[PDB]
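Structure provided below as structure tokens; questions to follow.
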Number of protein chains: 2
Amino acid sequence: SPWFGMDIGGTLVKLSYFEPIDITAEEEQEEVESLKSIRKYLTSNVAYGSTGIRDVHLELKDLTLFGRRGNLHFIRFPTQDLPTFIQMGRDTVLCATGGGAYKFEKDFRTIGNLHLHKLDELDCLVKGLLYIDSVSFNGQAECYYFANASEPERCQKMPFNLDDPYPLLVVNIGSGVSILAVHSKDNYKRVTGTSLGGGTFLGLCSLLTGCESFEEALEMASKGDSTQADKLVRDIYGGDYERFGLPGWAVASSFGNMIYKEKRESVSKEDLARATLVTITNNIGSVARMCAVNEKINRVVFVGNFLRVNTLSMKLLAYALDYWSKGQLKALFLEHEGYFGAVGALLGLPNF
Amino acid sequence: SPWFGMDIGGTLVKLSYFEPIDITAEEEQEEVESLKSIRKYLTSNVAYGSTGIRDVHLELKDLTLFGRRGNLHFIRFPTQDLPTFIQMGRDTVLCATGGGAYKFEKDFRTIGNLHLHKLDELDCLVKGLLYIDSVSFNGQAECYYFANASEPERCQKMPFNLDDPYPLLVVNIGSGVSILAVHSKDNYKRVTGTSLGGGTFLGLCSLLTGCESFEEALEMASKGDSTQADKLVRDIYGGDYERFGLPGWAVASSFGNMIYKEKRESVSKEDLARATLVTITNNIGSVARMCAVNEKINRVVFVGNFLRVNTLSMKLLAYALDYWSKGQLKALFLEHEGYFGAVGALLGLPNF
Ligand SMILES: Nc1ncnc2c1ncn2[C@@H]1O[C@H](COP(=O)(O)OP(=O)(O)NP(=O)(O)O)[C@@H](O)[C@H]1O
Ligand SMILES: Nc1ncnc2c1ncn2[C@@H]1O[C@H](COP(=O)(O)OP(=O)(O)NP(=O)(O)O)[C@@H](O)[C@H]1O
Ligand SMILES: CCS(=O)(=O)Nc1ccc(CC(=O)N2CCN(c3ccc(Cl)nn3)CC2)cc1F
Ligand SMILES: CCS(=O)(=O)Nc1ccc(CC(=O)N2CCN(c3ccc(Cl)nn3)CC2)cc1F
Ligand SMILES: [Cl-]
Ligand SMILES: [Cl-]
Ligand SMILES: [Mg+2]
Ligand SMILES: [Mg+2]
């Protein structure tokens, strides 16, 4: 039986797979042809079907897991295509997490004698996060931040040490947002969440701009000017609102300039894409800061696939957190930001 | 000189006017014809020009202000039409607040010998709020709440006593949102704010539905089904997420179902209007609860014109606050919710 870990979310399925590379000549003969055909299929291809992708750059190599040396692979595909995934498998213990582990439980059991063990999506998130940072990213730091995030000529990616990670505020930006307070490896809680997450960005951008992919929405946003749609403090006061420390460039009302018909007719789709990104990202950063001040935690780490290949939101979260906290809070990011639930599920295999 | 109080916001201008009704026969002769023509113009009409409206139902009668008995009137018009207002006035001390008091200061001074005194929009908000509740709404309570807000067959408007209003969390929903912690009549602070306010609802709804007025957007929203656009917890888990107390009906991702092309093509404009309202209202309620728990305040009052003739957002704020706080927080509302800044400005007249 292959060693899998699966996080079936509302939007994407994340899969962690451990490829053994210490296979002996005796183990290779005892390897069932269906087991060997799966390993060759997953290691010989980087695209699976029309929608499966292996993030090769994130692969952890020569990892010692469960007493075996092997490579840890990271694979993703849309939850919409899970029926295809299950149908291929109908032609083994699966530790599955996320909402889809419960919603599609009966569908997984159509696979003969498959044992499905459901694990909680936030248990696996914490366990997977702490594990990846503990084994490092092939010798490099798993955690990083943007140094001098307020100065763009100095803003640069720098490693960050999490050798004692407690306390920690984890902001999981998926379809929605979950915010966790991690006080210990066995003591964490979900402080709150918001429904304004990555699905809101992709959903609104599809309605406003007709974009057909997450990557295309980011590409439109990078070319836009969000101030064409948002109403700023300087649009209301003529400048800064100095009494309450609000700079003139601060957004007073997201999409607030779209109450005027003349501005709706001159705004571009790139502007609306950028305004959607800024609106979602700013709100997430503000909620994270409020929870951090309440939980008395100064280290806030952002995970989830909304930040995948999304440097604009990361730098915006970095600048916003630092500016509005007066330097008291730090925005942290992880190289395997979308796969920690799938890793945590895989780590539950010995417990079964 | 007539007694005015003006709050020039990012979207609407709010005007409070004190009509003396204890005018003596001697004072009537000494009344300049321009002063008398203004009083007759404002008291004989409920619509001013094409965009001015007098909220007659909110008028306070037989109010003793500055040693005089009179009626307190409440008038509003779009900030976009302030040039018309100023031009009419060019054919008197004005206490003005809001962002427009600074942005349009030079425009007000085109009126001959007019003395403009700028006051802060949150000082006037606190002073105006405490004053109106202290003099009552013509004998009725200015403050009210929705009793049994979790049971729709029992949800009903009920008066609420604010005879000692401290501490108090004020949520000002205008173009954006400001959240204030009122510890005393001379001790209050702005804890935070969010750019997802009434301008976001009106701006997004105009882009998504082509609505041409705030009232038309509310009318579309009352006919829609927000679950056609939002992705729910039950869409991700197949039911409740019982481990973290998330019911199946809770919104997991606002507009999250709009990532699918087939659902974007079947959604109606009323559904998108309703989803925009629910999205803005839920986020405001969640931020209010987070600030209330942090500030250790259990009374949260919502003001601003986003809730004007908007019973859907009020009841949603009432149910959401009560449900997510497990009964610890109370959503409060005020009959003069949009005019407290204009009243507070008027009350600064003796200080000049
Ligand atoms: N290829 C992609 N397809 C769709 N969304 C993507 C893609 N790449 C990045 N994203 C973004 O990442 C978000 C989904 O992130 P993810 O962490 O996988 O959440 P999820 O687990 O699927 N949803 P949830 O059930 O709430 O956990 C999407 O809403 C997008 O904003
Ligand atoms: N007739 C209307 N026209 C426009 N908006 C309205 C109207 N009636 C209610 N509203 C809502 O009320 C909001 C404006 O409320 P308001 O409290 O007057 O804010 P503001 O002071 O003008 N903006 P701000 O500068 O941030 O204070 C609008 O964004 C709408 O959502
Ligand atoms: C968790 C994994 S998931 O798959 O189910 N996704 C998912 C689901 C829900 C949410 C939102 C959430 O947590 N909410 C609780 C707090 N809330 C409010 C609202 C009003 C008020 Cl006054 N107070 N609180 C908003 C809703 C985010 C998610 F990312
Ligand atoms: C005040 C009267 S106004 O006319 O100027 N209107 C007005 C103006 C601005 C705002 C928004 C606001 O207060 N913000 C400060 C807090 N913030 C963040 C963002 C990211 C992070 Cl990480 N942390 N905090 C978001 C912006 C609301 C308004 F209603
Ligand atoms: Cl199980
Ligand atoms: Cl002045
Ligand atoms: Mg997830
Ligand atoms: Mg205002």
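Don't overthink the numbers, they just go from 1 along the chain as shown.
Heads up, header says this was done by X-ray crystallography, 2.1 Å.
Note that Cβ sites are derived from N, Cα and C of the backbone, with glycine treated the same way.
Swiss-Prot feature annotations, pasted as is:
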| type | residues | note |
| --- | --- | --- |
| ACT_SITE | A:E121 | active site, proton acceptor |
| BINDING | A:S175, A:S178, A:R190 | acetyl-CoA binding site |
| MUTAGEN | A:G9 to V (Swiss-Prot position 19) | Loss of catalytic activity |
| MUTAGEN | A:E121 to V (Swiss-Prot position 138) | Prevents acetyl-CoA production |
| MUTAGEN | A:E121 to A (Swiss-Prot position 138) | Loss of catalytic activity |
| MUTAGEN | A:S178 to V (Swiss-Prot position 195) | Retains 30% of wild-type activity. Refractory to inhibition by acetyl-CoA. Exhibits a 10-fold increase in the Km for pantothenate |
| MUTAGEN | A:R190 to A (Swiss-Prot position 207) | Loss of catalytic activity |
| MUTAGEN | A:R190 to W (Swiss-Prot position 207) | Increases affinity for ATP and decreases affinity for acetyl-CoA. Increases acetyl-CoA production |
| MUTAGEN | A:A250 to F (Swiss-Prot position 267) | Loss of catalytic activity but can bind ATP normally |
| MUTAGEN | A:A252 to F (Swiss-Prot position 269) | Loss of catalytic activity but can bind ATP normally |
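Explain the structural surroundings of these features, please.
Non-local neighbourhood of A:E121 (mutagenesis position): A:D7, A:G9, A:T97, A:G98, A:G99, A:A101, A:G341, each in the same chain, at least six residues away, with C-beta under 8 Å from its C-beta.
Around the Cβ of A:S175 (acetyl-CoA binding site), the same chain contributes A:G9, A:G10, A:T11, A:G197, A:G198, A:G199, each under 8 angstroms and 6 or more positions distant in sequence. According to its DSSP assignment, A:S175 (acetyl-CoA binding site) is coil.
Secondary structure from DSSP puts A:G9 (mutagenesis position) in coil.
A:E121 (mutagenesis position) carries a helical DSSP state (H, G or I).
Close to A:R190 (mutagenesis position) in the fold, though at least 6 residues off in sequence, lie A:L122, A:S178, A:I179, A:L180, each with a CB less than 8 Å from its CB.
Residue environment of A:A250 (mutagenesis position) contains 19 other Cβ atoms, counted within 10 Å of its Cβ in all protein chains.
A:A252 (mutagenesis position): 27 other CB atoms within 10 A of its CB, across all protein chains.
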How many other Cβ atoms are found within 10 Å of the Cβ atom of A:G9 (mutagenesis position), counting all protein chains shown?
25
How many Å separate the Cα atoms of A:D91 and A:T92 across a gap of 7 unmodelled residues?
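Output for the chain break: 14 Å between Cα atoms.
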On the Cα atoms of A:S175, A:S178, A:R190, which are listed as binding acetyl-CoA, what is the maximum pairwise distance in Å?
16
Per DSSP, to which secondary structure element type does A:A252 (mutagenesis position) belong, with helix, strand and coil as the options?
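For A:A252 (mutagenesis position) - judged by DSSP and reduced to three states - the answer is strand.
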